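Asks: I have a structure here, written as structure tokens, and I will follow up with some questions on it.
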Amino acid sequence: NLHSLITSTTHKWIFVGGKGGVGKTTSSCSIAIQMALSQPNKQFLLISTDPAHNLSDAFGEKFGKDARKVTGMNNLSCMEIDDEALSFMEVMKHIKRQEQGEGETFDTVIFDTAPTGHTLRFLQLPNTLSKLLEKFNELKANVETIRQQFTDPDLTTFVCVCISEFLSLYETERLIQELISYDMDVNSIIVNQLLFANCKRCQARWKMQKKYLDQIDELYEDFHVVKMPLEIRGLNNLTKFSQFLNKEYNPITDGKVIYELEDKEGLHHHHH
Ligand code: NI
Ligand SMILES: [Zn+2]
């Protein structure tokens, strides 16, 4: 589970990459909602390159190229955006230089990467860029540093999200393998949509699920495996689902609590 980040005082950067709409936006939320909720004050500020903008949709408010902490959050702003490098670097330092001015420093960005998978290039711009310079000046020293500074794990940790389904799993295999080419921190991944222990005609789907869970256990020992039950829209609805993000969910709790949380969104059973 992700209490290492829910707590980590030391991180300036947290990328939640999860191209797939697997409530990835919701992961990003819950981590920021849970972090800021746990580190009572010390405003973290949440962006999502997500071209969809599910994030604004997520908290129940419309954000954009501007910060704006949410109603009830004494310590958490949000933000969203769309060559490709242009998009990144310029608008990347848009947020950087943007908050240098808006008042003072502000602690760290939950970076909900674009599901577009275009965020891959958004993540190697500086590497090959510092090359051009070293064999062709302010930002030049900056890139060599920040490039090593993104490499540095006690500052820049990535974090993937999954459904049980095998296909994601493979894209996550190939994904991480690319991430290490970058040489970035990664050791942590959350999974979604899990059912647990009538709706046994549903549990018959968790069966196949449960197994896929075990292929990721054995396959990744160096990593947290966050089993997350089951997209919400409210702040509270969202905040409660973060509570399971940090504190290891549990099928006695999970049970009574999520039975309540679905009966929220108007969901004598039935599938179809
Ligand atoms: Ni129906
Ligand atoms: Zn069922």
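Residue 1 is the first one shown; counting continues down the chain.
This entry, so its header tells us, was determined using X-ray crystallography, 3.7 Å.
Placement of Cβ uses the backbone N, Cα and C atoms for every residue, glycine included.
What Swiss-Prot records for this protein is below:
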| type | residues | note |
| --- | --- | --- |
| MUTAGEN | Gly23 to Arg (Swiss-Prot position 30) | Abolishes ATPase activity, leading to secretion of resident ER proteins |
| MUTAGEN | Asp50 to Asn (Swiss-Prot position 57) | Abolishes ATP hydrolysis |
| ACT_SITE | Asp50 | active site |
| BINDING | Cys199, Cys202 | Zn(2+) binding site |
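Thinking about packing and proximity, how do these listed features fit into the structure?
Replies: Counting every protein chain shown, the number of other Cβ atoms lying within 10 Å of the Cβ of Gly23 (mutagenesis position) is 23. Mapped onto three states, the DSSP output places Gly23 (mutagenesis position) in coil.
Counting Cβ atoms from all protein chains shown, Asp50 (mutagenesis position) has 26 others lying within 10 Å of its own Cβ.
Take the CB of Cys199 (Zn(2+) binding site) and look out to 10 A: across all protein chains shown you find 12 other CB atoms.
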Asks: If I take the C-alpha of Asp82 and the C-alpha of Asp83, which enclose 47 unmodelled residues, how far apart are they in Å?
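Replies: It comes to 12 Å between the two flanking Cα atoms.
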Asks: Give me the CA-CA distance between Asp50 (mutagenesis position) and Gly23 (mutagenesis position), in Å, as a whole number.
Replies: 12
Asks: Which whole-number value in Å describes the distance between the Cα atoms of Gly23 (mutagenesis position) and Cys199 (Zn(2+) binding site)?
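Replies: Spelling it out, the Cα of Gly23 (mutagenesis position) and the Cα of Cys199 (Zn(2+) binding site) are 23 Å apart.
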Asks: Under 8 Å Cβ-Cβ from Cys202 (Zn(2+) binding site), six or more apart in the same chain: what's there?
Replies: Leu195, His271
